[PDB]
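Everything below concerns the one structure shown next.
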Amino acid sequence: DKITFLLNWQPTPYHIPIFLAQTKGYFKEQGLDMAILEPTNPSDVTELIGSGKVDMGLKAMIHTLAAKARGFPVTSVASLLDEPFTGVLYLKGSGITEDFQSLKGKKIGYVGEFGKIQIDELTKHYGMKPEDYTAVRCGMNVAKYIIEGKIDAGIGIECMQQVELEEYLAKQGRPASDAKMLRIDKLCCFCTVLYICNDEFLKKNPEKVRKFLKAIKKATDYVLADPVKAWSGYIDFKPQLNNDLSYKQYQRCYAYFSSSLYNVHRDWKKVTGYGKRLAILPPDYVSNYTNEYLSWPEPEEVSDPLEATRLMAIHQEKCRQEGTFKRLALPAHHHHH
Amino acid sequence: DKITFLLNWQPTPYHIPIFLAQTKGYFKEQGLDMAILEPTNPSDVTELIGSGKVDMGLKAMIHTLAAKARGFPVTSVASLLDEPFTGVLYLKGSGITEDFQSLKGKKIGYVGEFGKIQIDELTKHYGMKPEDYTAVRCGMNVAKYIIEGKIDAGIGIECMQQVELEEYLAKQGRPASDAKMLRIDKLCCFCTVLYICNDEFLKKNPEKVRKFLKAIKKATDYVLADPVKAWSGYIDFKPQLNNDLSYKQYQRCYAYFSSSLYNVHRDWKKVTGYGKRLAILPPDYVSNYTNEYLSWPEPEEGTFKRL
Ligand SMILES: *Cc1c(COP(=O)(O)O)cnc(C)c1O
């Protein structure tokens, strides 16, 4: 009667709400016995949860969509990390540039399956063809392989892998700005990180899932309210995260955490479209999420998505150079009709 | 159709055979798709495997025995780390001494469950009573809490936690000998680390288990034969183990690796007796191992050297 929860990755700073929910006893106060597990290989994750072998866990939006398409019955019941900047990371001097064509003849790292597909597909739109480049499967070590020169560039998230590149550059006395990204968010939200359930587990235990999300919500509020105290609680439990890199990653992630846990209807509509178009998704495919098990009201709708993206970009820079914890203040949406 | 394999701990240097069997493709050459998982809490482990939620994994002998007793159908099919030195670790100046009585009024860390029971029980034999001491559950952080002063002593393995204390001492310029253990040869195979199977999974998949053990055996031979090459393969995959502490731990573990994977009939006989006696095991309890799935003969009853 323990409930298996499988992370999408080795412990990261953004996993803080799950671990705090455990260590602070919020799961216990809901009468839940969670067994948090960590994958050795992120690609095992959708298959294990989809097949019922694991009850719940986390995976990105693009992968959660493709999971149902490939016949793994999973449903997103909430959102953890909202729309982090994803792209092809590289160091200045790679010599890769904003010219997508500069990827020609380069070794490019992707984590598992979908990213490669993502680049296979972008080449056609830039007059390139696979293989004008060599794709290299890297699992959880994309950043590491860029730093070690085993690849020229690689796919990653701004608040995780980019921060790893920047910390390396700092050790070399090079400026942070030498860590550059070719954003895919402008070639979005594929890499939103979701709480997902096995479909039959969800059918059979809706009350437990609802209680889970309450515990998570309590921990998420704590982390947003008191990030510093939260962090020290986390790294006492998970000493592997007790370093400056993890802490910096944590600060960059702060602005991306979902405060309401709601699945964003627009984000899914966008991503389902993109995926449908890439033959990953059947033409009649329906988005596999629900907000039924969230026990609190939903917030006002997304405004100026490009505006927010631009504003977020600016915000994340201030975060890097100031070392702060600030949520992106957002002007509410004006309806002209 | 992936097979879930749950480690007994965060990745350690002694998990190297498993990871190498994966990264070197030995699991693949047997037509196995293993999903190696890591626990966040070692105590979840027997219950998850016992209940069938996870197919296979690792666990110490004392825990694997108590799992069946507590109604979790698990069976040991092979052995990984043989009889590492287990005991109460402490720093000289704690001030704890070889006198078990010195544990009086001290904070003593235990990993999760059986560790506490082991000390509750040893006190009765030393005229002490729980609680002449405070037991503190520490999970995977016993050494860390000793170093940080949050506990005075704690239960651990010589090649893992003790090495962690020693590396701390070296950072302080203190001698390694200041990391001391009260060894639980105070009545050491409880902490032998076993490959274990869910019973029903074993019933329904004996050919796969046999093939798993073959991949493991191949990796195990590689590690013993070429420990240095093996290590760099490991830490390329698992960069969290790329540090001097992990490498030192690895060298201490090397002598303890089981080279044949066989369950040792004597070790189990001893441990089953101990467990029966303190009330951890029913009087009619039968050891839950088998060497049936091993496909090779049983052998006769800063360096890398086998003993
Ligand atoms: C499960 C496990 C533990 C936890 O056991 P307790 O003594 O009950 O804390 C400790 N060490 C190892 C190696 C384990 O596998």
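What you see of chain B is 4-190, 196-309, 331-336, where the numbers are those given in Swiss-Prot.
Cβ coordinates are placed from backbone N, Cα and C, and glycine is handled just like the others.
In sequence order, B:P42, B:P45, B:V48, B:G60, B:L61, B:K62, B:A63, B:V201 make up the list of same-chain residues 6 or more apart from B:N11 (mutagenesis position) whose Cβ falls under 8 Å from its Cβ. According to Swiss-Prot, the mutagenesis experiment B:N11 to A carries this note: Unable to sustain growth in thiamine-free medium.
One entry in Swiss-Prot concerns the mutagenesis experiment B:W12 to A. Its note says: Unable to sustain growth in thiamine-free medium. Neighbour density for B:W12 (mutagenesis position): within 10 A of its CB lie 19 other CB atoms from the protein chains shown. DSSP assigns B:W12 (mutagenesis position) to coil, not to a helix or a strand.
Secondary structure from DSSP puts B:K62 (mutagenesis position) in a beta strand. Per Swiss-Prot, mutagenesis B:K62 to A is noted as: Unable to sustain growth in thiamine-free medium.
The active site annotation in Swiss-Prot covers B:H66. Applying an 8 A CB threshold to same-chain residues 6+ apart, the list for B:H66 (active site) reads B:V48, B:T49, B:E116, B:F117.
DSSP assigns B:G118 (pyridoxal 5'-phosphate binding site) to a helix in the three-state reduction. Just so you know, the Cβ of B:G118 (pyridoxal 5'-phosphate binding site) picks up 25 other Cβ atoms within 10 Å once every protein chain is counted. Per Swiss-Prot, the feature pyridoxal 5'-phosphate binding site maps to B:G115, B:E116, B:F117, B:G118; the stated evidence is experimental evidence.
Listed in sequence order, the residues of the same chain lying 6 or more apart from B:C196 (mutagenesis position) and placing their CB within less than 8 Å of its CB are B:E86, B:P87, B:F88, B:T89, B:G90, B:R186, B:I187, B:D188. B:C196 (mutagenesis position) carries neither a helix nor a strand DSSP state and counts as coil. Swiss-Prot gives this note for the published mutagenesis B:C196 to A: Attenuates the coordination of ion and is unable to sustain growth in thiamine-free medium.
Swiss-Prot gives this note for the published mutagenesis B:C197 to A: Attenuates the coordination of ion and is unable to sustain growth in thiamine-free medium.
Counting every protein chain shown, the Cβ of B:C199 (mutagenesis position) has 25 other Cβ atoms within 10 Å. Here Swiss-Prot notes a mutagenesis experiment, B:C199 to A, with the remark: Attenuates the coordination of ion and is unable to sustain growth in thiamine-free medium.
Gap in the deposited chain: 5 residues are missing between B:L190 and B:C196, whose Cα atoms are separated by 9 Å. As deposited, the model skips 21 residues from B:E309 to B:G331; the distance between those two Cα positions rounds to 29 Å. For ligand 1, the nearby recorded positions are B:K62, B:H66; that is, of B:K62, B:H66, B:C196, B:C197, these have a C-beta under 6 Å from one of its atoms. Within 10 Å of the C-beta of B:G115 (pyridoxal 5'-phosphate binding site) we count 17 further C-beta atoms, all protein chains included.
Excluding B:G115, B:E116, B:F117, B:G118, which define the pyridoxal 5'-phosphate site, the same chain contributes B:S46, B:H66, B:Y113, B:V114, B:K119, B:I120, B:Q121 within 8 Å (Cβ to the Cβ centroid), listed in sequence order.
B:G118 (pyridoxal 5'-phosphate binding site) and B:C199 (mutagenesis position) have their C-alpha atoms 11 Å apart, to the nearest angstrom.
The number of other CB atoms found within 10 A of the CB of B:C197 (mutagenesis position), across every protein chain shown, is 20.
A 10 Å cutoff on Cβ-Cβ distances gives B:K62 (mutagenesis position) a total of 26 other Cβ atoms nearby, all chains included.
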